[PDB]
Number of protein chains: 2
Amino acid sequence: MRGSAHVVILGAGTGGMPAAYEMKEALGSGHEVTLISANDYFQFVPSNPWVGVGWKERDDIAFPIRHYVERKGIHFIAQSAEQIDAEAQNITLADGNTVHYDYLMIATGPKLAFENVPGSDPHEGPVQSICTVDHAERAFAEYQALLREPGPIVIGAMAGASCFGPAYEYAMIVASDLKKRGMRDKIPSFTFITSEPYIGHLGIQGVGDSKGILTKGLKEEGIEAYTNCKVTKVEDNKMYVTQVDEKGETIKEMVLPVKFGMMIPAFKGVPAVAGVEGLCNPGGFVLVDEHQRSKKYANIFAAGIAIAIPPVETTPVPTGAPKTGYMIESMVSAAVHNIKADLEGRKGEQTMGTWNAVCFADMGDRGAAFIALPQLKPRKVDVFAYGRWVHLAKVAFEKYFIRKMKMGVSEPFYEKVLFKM
Amino acid sequence: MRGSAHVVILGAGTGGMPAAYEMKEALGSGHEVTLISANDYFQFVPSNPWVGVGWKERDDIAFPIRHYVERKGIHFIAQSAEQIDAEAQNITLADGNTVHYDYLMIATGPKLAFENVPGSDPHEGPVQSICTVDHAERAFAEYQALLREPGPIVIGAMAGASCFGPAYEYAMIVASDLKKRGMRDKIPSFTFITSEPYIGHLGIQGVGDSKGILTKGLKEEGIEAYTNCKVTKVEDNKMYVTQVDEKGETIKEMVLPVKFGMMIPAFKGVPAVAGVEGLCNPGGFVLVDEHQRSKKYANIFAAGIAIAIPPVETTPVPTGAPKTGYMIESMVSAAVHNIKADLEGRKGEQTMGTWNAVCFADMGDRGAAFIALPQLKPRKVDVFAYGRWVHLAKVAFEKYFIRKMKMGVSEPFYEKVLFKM
Ligand SMILES: Cc1cc2nc3c(=O)[nH]c(=O)nc-3n(C[C@H](O)[C@H](O)[C@H](O)COP(=O)(O)OP(=O)(O)OC[C@H]3O[C@@H](n4cnc5c(N)ncnc54)[C@H](O)[C@@H]3O)c2cc1C
Ligand SMILES: Cc1cc2nc3c(=O)[nH]c(=O)nc-3n(C[C@H](O)[C@H](O)[C@H](O)COP(=O)(O)OP(=O)(O)OC[C@H]3O[C@@H](n4cnc5c(N)ncnc54)[C@H](O)[C@@H]3O)c2cc1C
Ligand SMILES: CCCCCCCCCCCCO[C@@H]1O[C@H](CO)[C@@H](O[C@H]2O[C@H](CO)[C@@H](O)[C@H](O)[C@H]2O)[C@H](O)[C@H]1O
Ligand SMILES: CCCCCCCCCCCCO[C@@H]1O[C@H](CO)[C@@H](O[C@H]2O[C@H](CO)[C@@H](O)[C@H](O)[C@H]2O)[C@H](O)[C@H]1O
Ligand SMILES: [Se]
Ligand SMILES: [Se]
Ligand SMILES: [Se]
Ligand SMILES: [Se]
């Protein structure tokens, strides 16, 4: 309302959850902050691959949201938004109720675009997913079924995927788990299929020696790997794969039987956001300026996977660059600061800063991590590392982030750098 | 003087130069800040290996100090301290003049302990050094002489050394330069000798895959490598080497002819500081608390290589852990802050923070860098990286640090992290 702005945060995930706390903290008692999300629980998504192999359970990585945000003065609506009218500034919820906003922060993350590959939906065939805890649990269930009746394994990433790390991570831990169960030698064939132009491209043109180390890693585990691949369909428990050359021409077609499978899908924007006229690019990603503000609607901001970031390269098979946790947090901080500024006359000048990608993958006793910035080479930092410190860091961070999501966030978030001072 | 403390900084190097600026800036016009150093010029020491192979010249990496510090209100005495009387708080200079202090900040760096190995002094035989620009220039001159009359090369690190990186770096660039000159195949034998327990120990129990990558690097260049070595003497242009086992017992003795050689010597504390009774450990390193304050004299502080840091491991052949630039700067900032606090009643509580080692080595088009913290494993960060970004970073940093040393430093020094924001 006038003089008492109502700020709505859409999506309670890695960007959205902290956004709600930061917003309330920044705006104080004289402004209404409402968090709206499809699920009533928060999930720590980097843990999903471990859930998918049964190394973690849902209870460890997920918790109900209401009490934690409400104790902080935040209103929580555990309902999916179906429609957004940017003109009337109304959001229509699943149950038909409508919510008005003065400012909207879109943090809706990815739509998992299984529709890009007929039969690839986890409910349609043997190709599973580890992007959400629901799917990772389903994946593990199917993993157990492969255990009872061994058959070929196919893990990897679809055309248009932008999140490659987890495919490598899942493939490695499955292998690990298969050995630990003394079941590894029961598998007819274990294949890695990716839209990357080469192993360890990772959607970022490689980082450190990601190419050499991931290649060696896959061979070490007896996983046969194909790059420049797109899946055209999953059908009759078979994956139809087309592999191309540098110029897009076909160099082969394969038909791979699948007993157990997991392909990272392409991400698009969620329908209710992509549905807003003139808001998004053709993929359904919100077009924002450097301040995280919609280019079309001055009172709409966005952060997280939901925003559009222009491609910097064009690969034989369509691929995307990942949007990772540290950058997402910077987007969130910028949005909160700039909205607050709006509510006070100023024009917030804060931006998300330098593009970067930071990923940590835990293999059990040790992990791999990378840091790349900025997006194009030659980079200022281009590091791929492997060791125990990586495992320790992942374990530590999951514990930290989850605690933070329960206890509240002021907050210039990452002072993980107090381990220096 | 009373109410107008006179602060003296001893040594104008990596810690001392910035210390003088920071001190003056922190104390202001009502306190006298005097910088005393053996040379009238500053040198950027990480560039010395390149000078030693002729890739850099003295003019690029060194400049006279006086004008830059004096324009900032700092008094500069280009004289070596010979004696320090901590009781009367008097420093005796080479020319016999004496300087009084209320506070003393010792930043004298290492004494190069060539005396540990008879005949190993750069002026005594073929074993050269790249630790100072004087020596690196001498090293290159001798390198040219090897060029005119090819013979065996021996590069490496002495027993008790603590600075291993530069030995690897020098060995690699010599190889590189030898090839570029089409002279590589003229060398009878190219040997790497180190007191490290294994290749890439680096005095820090290895970091990332330093072991594997440096091993491969040496083999790639046709350099034969021996570890667990100590040199007993250099004589008749021969290096006498004893190699031990895990328990110190001898497993062989070698006599290596040397036409061109470069061994990193052990570091001790400089004589005028080691000469202060009860100030230092047996190596001549200043015993300080976490606030950088001498454990014996409340008005004596120290930073840089000059301080003592206890060993965390004991290697078959004596070795030390390096003290590198970022940690040295933190020591400096802490000392300045705590002295200022003293001069105002408070007890400064600032410390240098977490132990760490950060090294960058440029090979020409690309480099290797590492980051390790804290000192003991398992670490929070344990990274060894190689690439163009390393070269770019080294080149950038040398340019930055040298500019900073001419223009002044407030200053919370490293905001190299504004490349994020
Ligand atoms: C398997 C996997 C592993 C990953 N590992 C890492 C890692 O190790 N490090 C790293 O930095 N990044 C990692 N990421 C990348 C990234 O950081 C995550 O994808 C992260 O969760 C994205 O943050 P987000 O806020 O944009 O989207 P999300 O976390 O997916 O949150 C979006 C939210 O909004 C909701 N929503 C969607 N539509 C609606 C609607 N119409 N109405 C209401 N609510 C809606 C959702 O249900 C959800 O809660 C990983 C991603 C995946 C898939
Ligand atoms: C070859 C080499 C390469 C290195 N490369 C790196 C790198 O890439 N990155 C990194 O972080 N570190 C590097 N280091 C390690 C380290 O950071 C340096 O050694 C650094 O210069 C040490 O800082 P300092 O202030 O303690 O000593 P110094 O820089 O040596 O300064 C000490 C000073 O005090 C003086 N002095 C000594 N005795 C007296 C006296 N009696 N009276 C008056 N003045 C005196 C000196 O002449 C000198 O100016 C390298 C070291 C070497 C030898
Ligand atoms: C974070 C996103 C990236 C993708 C997700 C995960 C990908 C899967 C990991 C593959 C790595 C497997 O391969 C593994 O890597 C390194 C190779 O340098 C080796 O480890 C080697 O370097 C490390 C340090 O970095 C040393 O501590 C080690 O002693 C050395 O052998 C391992 O011996 C090898 O088994
Ligand atoms: C900073 C202190 C450390 C010591 C100082 C300097 C030591 C000398 C450097 C030795 C490195 C030489 O060896 C070199 O290393 C890496 C090995 O992973 C290789 O490079 C490999 O990984 C890099 C990324 O990290 C990739 O970009 C590259 O395509 C790949 O081949 C080089 O092909 C090899 O030639
Ligand atoms: Se990733
Ligand atoms: Se990631
Ligand atoms: Se080093
Ligand atoms: Se270093």
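One is the number of the first residue shown, and numbering goes on along the chain from there.
Each residue, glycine too, has its Cβ placed from N, Cα and C.
Copied over from Swiss-Prot:
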{"type": "BINDING", "residues": "B:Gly11, B:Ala12, B:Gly13, B:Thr14, B:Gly15, B:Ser37, B:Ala38, B:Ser80, B:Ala81, B:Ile305, B:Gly325, B:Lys394", "note": "FAD binding site"}
{"type": "MUTAGEN", "residues": "B:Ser129 to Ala (Swiss-Prot position 126)", "note": "No effect on FAD reduction. Strongly reduced activity with decylubiquinone"}
{"type": "MUTAGEN", "residues": "B:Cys131 to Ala (Swiss-Prot position 128)", "note": "No effect on FAD reduction. Strongly reduced activity with decylubiquinone"}
{"type": "MUTAGEN", "residues": "B:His135 to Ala (Swiss-Prot position 132)", "note": "No effect on FAD reduction. Reduced activity with decylubiquinone"}
{"type": "MUTAGEN", "residues": "B:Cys163 to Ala (Swiss-Prot position 160)", "note": "Strongly reduces FAD reduction. Abolishes activity with decylubiquinone"}
{"type": "ACT_SITE", "residues": "B:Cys163", "note": "active site, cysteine persulfide intermediate"}
{"type": "MUTAGEN", "residues": "B:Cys359 to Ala (Swiss-Prot position 356)", "note": "Complete loss of enzyme activity. Abolishes enzyme FAD reduction. Abolishes activity with decylubiquinone"}
{"type": "ACT_SITE", "residues": "B:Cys359", "note": "active site, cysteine persulfide intermediate"}
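Considering only the mutagenesis positions B:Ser129, B:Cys131, B:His135, B:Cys359, B:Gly325 (FAD binding site) has B:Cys359 as its nearest partner by CA-CA distance. In the vicinity of ligand 4, defined as a Cβ distance under 6 Å, the following of the recorded positions B:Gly11, B:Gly13, B:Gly15, B:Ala38, B:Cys359 are placed: B:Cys359. Checking the recorded positions B:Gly11, B:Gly13, B:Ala81, B:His135, B:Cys359 for a CB within less than 6 Å of any atom of ligand 7 leaves B:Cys359, listed in sequence order.
Other Cβ atoms within 10 Å of the Cβ of B:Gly325 (FAD binding site), summed over all protein chains shown, number 20. Here the CA atom of B:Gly11 (FAD binding site) lies 18 Å from the CA atom of B:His135 (mutagenesis position). B:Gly13, B:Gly15 are the recorded positions among B:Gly13, B:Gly15, B:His135 whose C-beta comes within less than 6 Å of an atom of ligand 2, given in sequence order. For B:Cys359 (mutagenesis position) paired with B:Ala38 (FAD binding site), the C-alpha to C-alpha distance reads 26 Å. Checking the recorded positions B:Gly13, B:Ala38, B:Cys131, B:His135, B:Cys359 against ligand 8, the ones whose Cβ sits under 6 Å from it are B:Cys359.
For B:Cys359 (mutagenesis position), the number of other Cβ atoms no farther than 10 Å from its own Cβ, over all displayed protein chains, is 25. The Cβ of B:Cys131 (mutagenesis position) lies under 8 Å from the Cβ of B:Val45, B:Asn48, B:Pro110, B:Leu112, B:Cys163, B:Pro166, B:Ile264, B:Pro265, each on the same chain and at least six residues away in sequence. Look at B:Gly11 (FAD binding site): DSSP puts it in coil. Long-range Cβ contacts of B:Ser129 (mutagenesis position) within its own chain (separation 6+, distance under 8 Å): B:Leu112, B:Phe114, B:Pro122, B:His135, B:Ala136, B:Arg138, B:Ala139, B:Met262, B:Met263, B:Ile264, B:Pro265.
Of the listed recorded positions B:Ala81, B:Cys163, the Cβ environment within 10 Å is emptiest of other Cβ atoms at B:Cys163. B:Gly11 (FAD binding site): 29 other CB atoms within 10 A of its CB, across all protein chains. Among the recorded positions B:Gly13, B:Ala38, B:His135, the residue whose Cβ has the fewest other Cβ atoms within 10 Å is B:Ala38. Here the Cβ of B:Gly15 (FAD binding site) has 29 other Cβ atoms within 10 Å, regardless of which shown protein chain they belong to.
Binding residues for FAD (B:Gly11, B:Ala12, B:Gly13, B:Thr14, B:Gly15, B:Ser37, B:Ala38, B:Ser80, B:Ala81, B:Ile305, B:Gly325, B:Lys394) extend across at most 32 Å, taking the greatest CA-CA distance.
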